[PDB]
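Here's the structure we're looking at; comments come further down.
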Protein chains: 2
Amino acid sequence: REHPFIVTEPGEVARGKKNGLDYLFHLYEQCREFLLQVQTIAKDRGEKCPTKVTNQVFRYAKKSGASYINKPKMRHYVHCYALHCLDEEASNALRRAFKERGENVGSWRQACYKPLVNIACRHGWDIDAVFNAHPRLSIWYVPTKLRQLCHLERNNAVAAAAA
Amino acid sequence: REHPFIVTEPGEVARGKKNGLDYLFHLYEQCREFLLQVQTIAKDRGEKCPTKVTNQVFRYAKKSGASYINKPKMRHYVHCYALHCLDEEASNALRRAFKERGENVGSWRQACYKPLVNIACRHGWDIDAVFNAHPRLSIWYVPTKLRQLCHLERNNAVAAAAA
DNA sequence: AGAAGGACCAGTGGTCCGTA
DNA sequence: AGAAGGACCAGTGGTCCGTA
């Protein structure tokens, strides 16, 4: 079992039997590389080429010895990686704030939604288009909860701001 | 059970308990319309919006009383519809030739591959890009056999034409 | 034989909940 | 209690093969 994550500030190495948030974001980068490898082979074999991280990519990671990668964990933190990709400055500031407050990873994770919803609001509430416009982020399915919040907020927007 | 298809020429109404090929192509158009309707609702509900005909679309067709639509049949003839979309003139000519020869639908269907492979060859063998570049055709997954033939042919091309 | 489609199957997206 | 991930489940892509 991998060591649990804790909230770290940018560049910080986590002390003890813990992993930091930069390590977390690095896992997404490693997954992206595994997708590139799956795509290379699919195209060479004339097979349908995936454009997203899929079960196939996770199996490929495991086969390549990257056991510490697993689907539930990667899907769980995807919106956190999203914020890091889309507004690294805000991501860094949120990390510093939550570290200072001694918040745990679950709480920091929850706080990551709000700024993403705000980014969505600034793009006609099109969260899919937000993900797809960022090269690193475009390979990740939009998480259910994030999509629901963006929709809840757009409705409140059309409602409150129609009176 | 729907009446079986027979090879017809453009505009021809099939006589007796038979359906013609224009009727067949019309079924694809109807499916496209059902996808548009599924997309409208997905987007309004803030759900992930499909970009392809999926099980969801077929279920939607059935619910709307279009029982004569079913997945196996639509998937079976998709490359035939593809040829009609991509090179209607060649499609028409192949239909006329096979009608004249008294060929059955299975044989005409088989003959539809070749011209599609040729179209693929003219686009760097990228059959996915061929499908995606045509607005009507882009919503249909490339059929397995067509993909395999395009790959078999590209290899023969790089092989024969490297000596 | 030629052909339409119910129904199954392997593998997917999605995440719960038994575990440490 | 906070957190990592095995494993399951509903529904998908894909098409075989029992049917007419």
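The residue numbers of chain B are those assigned by Swiss-Prot, with the residues present covering 233-395 sequentially.
Each residue, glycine too, has its Cβ placed from N, Cα and C.
Annotated features, as they stand in Swiss-Prot:
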MUTAGEN   B:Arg233 to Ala  Impaired DNA-binding
MUTAGEN   B:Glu234 to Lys  In lfy-4; decreased in vitro DNA-binding affinities and leafy phenotype
MUTAGEN   B:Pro236 to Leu  In lfy-5; decreased in vitro DNA-binding affinities and leafy phenotype
MUTAGEN   B:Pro304 to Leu  In lfy-28; impaired DNA-binding and strong leafy phenotype
Rounded to the nearest Å - Cα separation of B:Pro236 (mutagenesis position) and B:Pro304 (mutagenesis position): 14
Between B:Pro304 (mutagenesis position) and B:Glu234 (mutagenesis position): CA-CA distance (Å): 13
For B:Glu234 (mutagenesis position), the three-state class that DSSP assigns: coil
Sparsest-packed among the mutagenesis positions, when each Cβ's other Cβ atoms within 10 Å are tallied, from B:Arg233, B:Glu234, B:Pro236: B:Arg233
Nearest-integer angstrom distance between the alpha carbons (Cα) of B:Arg233 (mutagenesis position) and B:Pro304 (mutagenesis position): 14
Same chain, 6+ residues apart, C-beta under 8 Å of the C-beta of B:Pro304 (mutagenesis position), given in sequence order: none
